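> Can you read through this structure? Questions will come right after.
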Amino acid sequence: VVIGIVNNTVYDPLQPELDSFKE
Amino acid sequence: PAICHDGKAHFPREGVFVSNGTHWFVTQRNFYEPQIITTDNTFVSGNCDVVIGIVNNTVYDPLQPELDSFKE
Amino acid sequence: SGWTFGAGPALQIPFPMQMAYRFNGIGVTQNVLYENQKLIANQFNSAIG
Ligand SMILES: *[C@@H]1O[C@H](CO)[C@@H](O[C@@H]2O[C@H](CO)[C@@H](O)[C@H](O)[C@H]2NC(C)=O)[C@H](O)[C@H]1NC(C)=O
Ligand SMILES: *[C@@H]1O[C@H](CO)[C@@H](O[C@@H]2O[C@H](CO)[C@@H](O)[C@H](O)[C@H]2NC(C)=O)[C@H](O)[C@H]1NC(C)=O
Ligand SMILES: *[C@@H]1O[C@H](CO)[C@@H](O[C@@H]2O[C@H](CO)[C@@H](O)[C@H](O)[C@H]2NC(C)=O)[C@H](O)[C@H]1NC(C)=O
């Protein structure tokens, strides 16, 4: 619905930090 | 005016609490856009027995289910 | 109705919430009035007297 949107990814600070430690 | 979940009062960061009859949401003042009452758009201060007109409800937590399901 | 009756149709609202908004306007958070409501009301009444 938003006219002119683009494509990109957004970094999440929590995900790698709590995925590396959980292993 | 406030919501008390764990014996602690929760106040909106910017907006007003509104109940449609069954649930409770937080909305902006000049337009109707309800949202789930998480712990990110509210702040905690004081006990549960200092304010007047408080109600009883639970506040959603986004990290707890995500990290309890994964930590298993 | 607070200030909402100047722009468009009036919108009812409880008074303590209106005072909370007016403290929030000048940079004082809402967690002050909801505690000091009794003292604030007493001071207001004394001044208006
Ligand atoms: C941004 O990425 C999405 C995919 O996540 C694109 O959506 C699909 O794009 C493909 C082409 O790569 C099309 O064949 C599909 O029909 C698209 N599906 C939908 C539901 O739109 C999207 O096109 C990308 N953005 C742009 C501007 O191309
Ligand atoms: C008040 O809002 C709540 C939002 O959760 C409504 O509850 C949902 O209503 C839809 C409509 O049938 C159901 O499909 C959902 O399953 C309901 N949610 C839950 C958790 O049960 C509620 O109906 C609204 N009240 C009124 C009077 O409209
Ligand atoms: C909100 O929940 C709390 C409990 O977390 C209620 O506090 C107790 O409620 C029971 C029954 O409602 C009373 O018998 C106790 O005396 C209450 N204890 C305290 C310390 O308040 C509280 O009453 C609930 N609020 C409402 C409006 O029902």
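Numbers in chain C track Swiss-Prot; the residues on display, in order, are 884-932.
Keep in mind that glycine also has a Cβ here, set from the backbone N, Cα and C atoms.
Sharing the features that Swiss-Prot gives for it:
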type    : residues        : note
VARIANT : C:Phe888 to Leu : In strain: Eta/B.1.525
> Let me check the 10 A CB neighbour count of C:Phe888 (variant position). How many other CB atoms are there?
10
> Please report the DSSP secondary structure of C:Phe888 (variant position), reduced to three states.
helix
